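Down below is the structure, laid out as structure tokens.
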Amino acid sequence: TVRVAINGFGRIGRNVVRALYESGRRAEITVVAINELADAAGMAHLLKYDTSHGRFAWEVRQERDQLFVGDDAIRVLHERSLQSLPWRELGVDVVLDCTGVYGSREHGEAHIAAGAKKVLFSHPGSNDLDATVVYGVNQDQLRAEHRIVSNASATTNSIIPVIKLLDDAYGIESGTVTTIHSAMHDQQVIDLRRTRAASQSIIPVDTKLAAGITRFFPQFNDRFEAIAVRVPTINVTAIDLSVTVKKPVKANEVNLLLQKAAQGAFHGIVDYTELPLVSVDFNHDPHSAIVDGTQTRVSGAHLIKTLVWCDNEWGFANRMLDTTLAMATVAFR
Amino acid sequence: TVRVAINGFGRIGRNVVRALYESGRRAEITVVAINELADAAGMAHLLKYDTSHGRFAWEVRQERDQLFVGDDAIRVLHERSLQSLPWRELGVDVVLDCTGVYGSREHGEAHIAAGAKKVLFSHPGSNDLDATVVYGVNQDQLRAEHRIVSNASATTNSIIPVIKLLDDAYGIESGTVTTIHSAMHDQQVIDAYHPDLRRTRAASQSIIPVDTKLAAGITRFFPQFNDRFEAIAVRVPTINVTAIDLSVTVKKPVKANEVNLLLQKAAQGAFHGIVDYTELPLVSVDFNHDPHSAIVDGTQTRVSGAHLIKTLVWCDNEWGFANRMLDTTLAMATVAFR
Amino acid sequence: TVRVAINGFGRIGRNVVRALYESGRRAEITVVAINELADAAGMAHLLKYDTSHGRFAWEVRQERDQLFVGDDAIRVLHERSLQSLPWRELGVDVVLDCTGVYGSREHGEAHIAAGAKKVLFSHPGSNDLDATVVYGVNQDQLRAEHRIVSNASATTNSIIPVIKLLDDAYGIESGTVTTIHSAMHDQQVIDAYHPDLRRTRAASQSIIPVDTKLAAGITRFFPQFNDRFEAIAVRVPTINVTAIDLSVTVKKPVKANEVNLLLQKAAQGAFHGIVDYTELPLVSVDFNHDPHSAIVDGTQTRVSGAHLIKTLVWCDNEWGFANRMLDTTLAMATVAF
Amino acid sequence: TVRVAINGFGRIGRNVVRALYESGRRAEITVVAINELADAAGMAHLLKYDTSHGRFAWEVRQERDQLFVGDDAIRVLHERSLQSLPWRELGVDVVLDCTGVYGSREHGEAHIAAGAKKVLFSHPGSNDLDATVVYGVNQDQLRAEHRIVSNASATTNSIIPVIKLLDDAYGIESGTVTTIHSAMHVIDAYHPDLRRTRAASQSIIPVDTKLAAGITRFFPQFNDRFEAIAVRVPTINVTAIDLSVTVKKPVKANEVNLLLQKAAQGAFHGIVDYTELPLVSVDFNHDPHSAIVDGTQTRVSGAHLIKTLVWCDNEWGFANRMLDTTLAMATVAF
Ligand SMILES: [Cl-]
Ligand SMILES: [Cl-]
Ligand SMILES: [Cl-]
């Protein structure tokens, strides 16, 4: 198995661990250690119980410096600084850094200096990492020397594959995006709105989505913008993409294109549906994106609107494991 | 004063009465009757207490067949058939039909046959009426002969003036809109089948897509948008403030700060009291009980390239609309003397 | 196999079908027909997709007048009139009436005249029925001649076992109870006015008082408590999972840790799988899809003086009760034969 | 006027300013300074917008080290320690410490050493203060020597006058209470209380409650005789308190109700209110009573076990009481 360590055991790190067992990736990957500055009993407790994701089905036990998931023993560490992480002794092939605080090149090099062979950050990080992977779009650009990698973000994983599809087919000239985030989620991007009363408002929030799009597709500088709101919902996100395109199109053609991708080159990554569903129906769906084809529109012939769903935690948590495996694989090429 | 009667005393009818008193339009308009199939004590109760609008500041009492707001006495009616409405006897100048159920020309004609000089429906209408008014945009098109009129909707009243401001300045070539509706006053959970399977699902938990015709409303008003406009919509569990997220391609090249200046000036000038503009860091409840049709949130404005403008527009989905009902009423009752 | 028909396929009827499959009770009970005044395709869709209970893990299909769960074919009926139901032709052992609309003795006799051998109601019904079963407490009172039975309600199933246990141990003198209900599907209004003015108010923003039948359920079940129990209740905007907050004065002096040990031992013994017990730091969602009738939250147990016991008890108000509908059905069809 | 300063401009400190102006107390009290470790432009924004009742109606501006409500200038400070508060130089009669974190006798003394004649804490604080006042119940007990005072808390101010009324009339043997809190309104971190991290918007969540300890400092006889639990639910603005007491006198519900109703018309006019209307929690939003008894929910089991449900705005009654108590403290100093 690929031996992995997780640095950080908040929502992302705990979901990565849940996704490892639930998805059967446990046949390819073993979590050997988890590092977090908190009580191990508290870690076992939050691993087991979750608002969004239900009770975890595997037996969870904790004793001394071990967390047990089924018969698997995972070492629990509490190290404040990266320099003293015992990654040589654990034989770590990839460290999945889920802290959301570490994310530079220097941080990745600290993990490597501590003995991890490779680092994968659960967010965009600084702009001098080795590679950013959006699984399904560019994982085949990974090289063995890409030792510090970003996995992008949930919302960029969600919409980049759709931007890619429509650009290749139709030629995007410009685009604009709105994300409707669930209110529970901790920090997609970085405020006098945050300190407000409970009013159950729709709350404008700062988005890094356009920066991530234009980092991925620098031919889209000066051509892409994004806004975002938080609403008091139950864990699924909607992304509302509007793009102008060179090639003339009708909605029915756009849906066909997206439906073929879902059933073909993007199977497991982009899904497509025309069922009368609501956001909660995508709760715990491992896809990066589910295109809601009842909502596709073309204004005239050149302004495409498409609405895409994602479980902002579960999709990204499974991508972290897909990317991990693609790194461990290229390492052995 | 213009003597008006309200048919229907749901949220829109109730808000219209509150807006009459809060706005100072009681100087020009008298509500002489309200018809609803409901207990009169319950009508008084709901007029007094509301989740979105708070306690009504006027004293509300109820006795016999009268509802009193302060010292005004309003007749309370409980007539099932439009033909039985005693509008001629009351001398009604305009009936504001706020039932959401009546909406055709023939419904308007029944109100007029019962003695109302003119009728204003609180939604776009069940068929084709004499006119549809977005106040601040085409009320100057009303003539005396327009007797059955629709006031459009909270949503079209909000976005149509913004589309006008942008189109007049920059030439809109195509557009697409998403409305984020508030689900506050719908059933929060539900145990019933409905032909639309989205409607059987708990509104309090999900972003839910809903059917929208906003795009046809829009194209009626802007024929030049050929078929160059589409729209979608979702309902979310939130308070009664709606967001409309409008994306249009324009001919003139433009920057975001220019668009915001255009809208900010239109709010001080020609759309004063109709369109407002803000640049503060606000959240949706900040617009609760605001009487404008549209509030442009300039912190949210974006231009992709020099031609694809995004604007986020807020409105209380009941309060601006209820105030627009009174404005249109007044414009109909005054052109009656041409 | 106990052959059963579901009358009504709203939330309770669909949850009863899901619980049949998820609990393994499919080894003793077969659903032969479901009757509902709604499209068969809509019935299939809603069995598959749910807000509180997520996606049904079984494959659901629908074709003509059949609904398929895995390889099981279930006949779909759309009858407005009870006496027109083909229960004789289908050989129905027990009808689970989950409409929430029927519930009188005469309604039960209508299902029987149509051919069902016995009827079980998914609510308290009239004061008229042959038996009201709180499974775990009085199913052994069932007899072959009980034909028309009520299963009580999710909240009476949840608090009656606890009340029994405290009464046997300490002797209850008086009691008062508050239900903190999650969003209530039967409190919805369509029109805009309702003779109950609380029902017109937006439910997401408020704690809303709501009429409760709980103390009447308690006194029906334990008549020695008439004029010694009262109940109030409120509605809060959570999607599922209800808290019952029970306060009782008792004769025997007692301490919180004793009351917890008693209730903890009951959960491990005579009430295993009916009443659970926890001292974990959990929130209401952690009980979602838990099949117990009751989970006592040991962290909230209080005794004031030596005589006034407060206990907070959770239940998934949908899932415990649906699992009990199947238990009581099985006990009904078994005492029979 | 009584010159007051506010220390800490979170929810309660902003409410105390709004309440000063809306209640007409501006007639007797002047807020002269506010201290907060936050930007002043931000403070003025939250004063204006964060109200639960529309935009605050007075004009709010901010410039230099000043915050203006209408024509009033209020000095703004950003001192990180009590020692260096310039109270003496401002002439402060009472500091309302609303930080929710200072609350011992030593903190009180530090405010007074800095110049405030008297201190009122907006929470129960230490058990070594000079007095705790539930206004409408024990303010006639304040004297000139009570300089460091707690005003108890919103819920405590809600249920204690009702506990007093029922005890005077029927003799409370023992009591149990449940508080149903609305949202104050999910930080992804670990806390020793593992409930803390859980999404508030989704659940009924048990919270650790200070209600019984507050009831039993106020009435020490109830000390092995009163308990409290509490949950938090995703609603807004208003809290419910569900009180159950065993009493010595036999009693009927309609009598309990008449008693509480008359108390609302008489000795507790303006403090406890009473209703039988079909109302919901949001109907008491911005209601300035410490308590509204919901008469429709009153019950008596077997003649000795009274249940009563009581509503309060989370903060608005309490903010108004901060001023009543402030006024009473500044009044017995002369
Ligand atoms: Cl649902
Ligand atoms: Cl309401
Ligand atoms: Cl959680």
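Per Swiss-Prot, chain A residues shown: 2-191, 197-339, in order.
For all residues, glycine too, the Cβ spot is worked out from N, Cα and C.
Of all the Cβ atoms in the protein chains shown, 25 others lie within 10 Å of the Cβ of A:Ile13 (NAD(+) binding site). Residues or ranges marked as NAD(+) binding site by Swiss-Prot: A:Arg12, A:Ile13, A:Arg81, A:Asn318.
DSSP classifies A:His182 (mutagenesis position) as strand under the three-state reduction. Under mutagenesis, Swiss-Prot gives A:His182 to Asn with this note: 10-fold reduction in activity. Increases affinity for D-erythrose-4-phosphate and reduces affinity for glyceraldehyde 3-phosphate.
DSSP assigns A:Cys316 (mutagenesis position) to a strand. While the structure shown retains the original residue, Swiss-Prot records the mutagenesis experiment A:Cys316 to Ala or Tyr with this note: Reduces activity and affinity for D-erythrose-4-phosphate and increases affinity for glyceraldehyde 3-phosphate.
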Query: Rounded to the nearest angstrom, how far is the Cα of A:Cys316 (mutagenesis position) from the Cα of A:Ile13 (NAD(+) binding site)?
result: 15
In the chain carrying A:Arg81 (NAD(+) binding site), residues 6 or more apart in sequence that have Cβ under 8 angstroms from it: A:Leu38
- line: A correct count of other C-beta atoms within 10 Å of the C-beta of A:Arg12 (NAD(+) binding site) gives 24
Field: Cα-Cα distance in Å between A:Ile191 and A:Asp197, where 5 residues go unmodelled
entry: 9
Message: So if the criterion is CB under 8 Å to a CB of chain D, which of the recorded positions A:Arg12, A:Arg81, A:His182, A:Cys316, A:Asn318 qualify?
response: A:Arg12
Message: Using a Cβ cut-off under 8 Å and a sequence separation of 6 or more, which residues in the same chain sit near A:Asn318 (NAD(+) binding site)?
response: A:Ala155, A:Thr156, A:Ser159, A:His182, A:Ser183, A:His186, A:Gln189, A:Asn241, A:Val242, A:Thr243
- line: Integer Å value for the Cα distance linking A:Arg12 (NAD(+) binding site) with A:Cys316 (mutagenesis position) is 16
Task: Check each residue in the chain of A:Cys316 (mutagenesis position) that is at least six apart in sequence and keep those whose C-beta is under 8 Å from its C-beta; list them in sequence order.
output: A:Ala155, A:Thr156, A:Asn158, A:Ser159, A:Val242, A:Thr243, A:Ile245, A:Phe288, A:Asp291, A:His293, A:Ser294, A:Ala295, A:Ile296
Field: Count of other CB atoms lying within 10 Å of the CB belonging to A:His182 (mutagenesis position)
entry: 23
